[PDB]
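**Student:** This is the structure I want to talk about, given as structure tokens.
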Amino acid sequence: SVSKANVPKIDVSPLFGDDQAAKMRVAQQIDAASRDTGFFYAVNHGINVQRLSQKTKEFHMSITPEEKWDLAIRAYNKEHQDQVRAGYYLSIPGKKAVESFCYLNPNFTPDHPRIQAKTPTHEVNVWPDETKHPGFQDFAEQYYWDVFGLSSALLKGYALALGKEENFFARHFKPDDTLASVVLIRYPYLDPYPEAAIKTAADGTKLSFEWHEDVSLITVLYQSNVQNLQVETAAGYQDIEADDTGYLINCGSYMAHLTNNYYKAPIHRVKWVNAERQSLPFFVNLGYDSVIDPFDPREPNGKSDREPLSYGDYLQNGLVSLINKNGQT
Ligand SMILES: C[C@@H](NC(=O)[C@H](CS)NC(=O)CCC[C@H](N)C(=O)O)C(=O)O
Ligand SMILES: [Fe+2]
């Protein structure tokens, strides 16, 4: 007997346009959801999301164990020391069910100043062989720019929601330096299902991934129509219903930092469900040196005691802590 969570569907199309009052009315809906369960679905987002699903299914289902070693992150392949973030995250049959492929900003090439200077969190994407996966790199790169465009529009809504000018976050979310990532997650069907891949909550619920706050400004998530997400509320954990036509949005712990917990980063987790499904998050992260002053929209004056925190240190530390709390993925 678990409840459904209030996860309103908000038409974000006005954030792409120039009707200011219409943008305010969207911002009011984002303010309301951000202060309630902390989730909403963005609809009328303009992304070709059936193609995203199909191309991702194609990749996941045609990639071979050989390819996966050749693309693997440092945790699965020691030869691959630079890859802490970007690459393949392998399955372990009998033990670990999930697997995935993470990629970063496509403008991180050997000549980008940030990979010349070896700045942490910045990596050059690895890719499969073009003729084994025809069109995949081109598809994936363009998806990165499509969701970047969406996320950019959402962030104008968050800014307006908070009483700011609309470019308040978005001006620091730039194609040249953003540390945003796409992750293409596969959660497979299996029996026998490997028991070491299931965790049990304090309430008995079986899980594929335990409670956590996201490491992001916001998170912009496509998922297949299989129900799996729960958010923690004052009244206990609630089910987030699936909607494969929409993007599930929520704040991460950096928005909570920037707003003195006014927009909280909702605590959530993933139920274990034995079904073939996709989780494709885009983590909206700012540039390495972005350091917005924390504010407080509770206060007549808007002043916060919190100290600024540069996005790169935030992210490097947060990613590492997520792995320590909830395991290597
Ligand atoms: C939405 C999706 N998220 C996840 O699996 C979890 C929790 S938000 N996220 C992560 O592991 C963080 C990956 C960061 C990525 N490698 C990067 O370098 O940026 C899910 O749980 O299905
Ligand atoms: Fe999450």
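Numbering, chain A: per Swiss-Prot, residues 3-331 in sequence.
For all residues, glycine too, the Cβ spot is worked out from N, Cα and C.
Pulled these from Swiss-Prot:
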type    : residues                   : note
BINDING : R87, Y91, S183, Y189, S281 : isopenicillin N binding site
MUTAGEN : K98 to E                   : Strongly reduced the catalytic activity
DOMAIN  : 176-288                    : domain 'Fe2OG dioxygenase'
BINDING : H214, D216, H270           : Fe(2+) binding site
MUTAGEN : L223 to I or V             : Strongly reduced the catalytic activity
MUTAGEN : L231 to I or V             : Strongly reduced the catalytic activity
MUTAGEN : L231 to T                  : Abolishes the catalytic activity
BINDING : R279                       : 2-oxoglutarate binding site
MUTAGEN : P283 to L                  : Abolishes the catalytic activity
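If you look at the structure here, what lies around each of the features I listed?
**Tutor:** The Cβ of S281 (isopenicillin N binding site) lies under 8 Å from the Cβ of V185, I187, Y189, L223, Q225, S226, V272, each on the same chain and at least six residues away in sequence.
For the recorded site, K98 (mutagenesis position), the DSSP three-state label reads strand. A simple way to gauge crowding: the CB of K98 (mutagenesis position) has 16 other CB atoms within 10 angstroms, across all the protein chains here.
When secondary structure is read from DSSP and collapsed to three states, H214 (Fe(2+) binding site) falls in the strand class. Sequence-distant neighbours of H214 (Fe(2+) binding site): residues of the same chain at least 6 apart with a C-beta under 8 Å from its C-beta are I269, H270, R271, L324, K327, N328.
In the three-state DSSP scheme, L223 (mutagenesis position) is classed as strand.
Residues within less than 8 Å, Cβ to Cβ, of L231 (mutagenesis position) and separated from it by at least 6 positions along the same chain comprise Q225, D241, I242, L250, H270, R271, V272, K273.
For the recorded site, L231 (mutagenesis position), the DSSP three-state label reads strand.
Neighbour count (other Cβ atoms within 10 Å of the Cβ, all protein chains): 19 for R279 (2-oxoglutarate binding site).
Reduced to three states, the DSSP call for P283 (mutagenesis position) is strand.
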**Student:** List, in sequence order, those binding-site residues among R87, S183, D216 whose Cα sits within 10 Å of the Cα of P283 (mutagenesis position).
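**Tutor:** Cα within 10 Å of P283 (mutagenesis position): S183.
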**Student:** If H, G and I count as helix, E and B as strand, and all else as coil, what does DSSP give for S183 (isopenicillin N binding site)?
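**Tutor:** In the DSSP reduction, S183 (isopenicillin N binding site) maps to strand.
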**Student:** Among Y91, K98, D216, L231, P283, which recorded positions lie by ligand 2, judged by Cβ under 6 Å to any atom?
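**Tutor:** Listed by sequence, the hits are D216.
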**Student:** With every protein chain in view, how many other Cβ atoms are within 10 Å of the Cβ of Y91 (isopenicillin N binding site)?
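**Tutor:** That number is 22.
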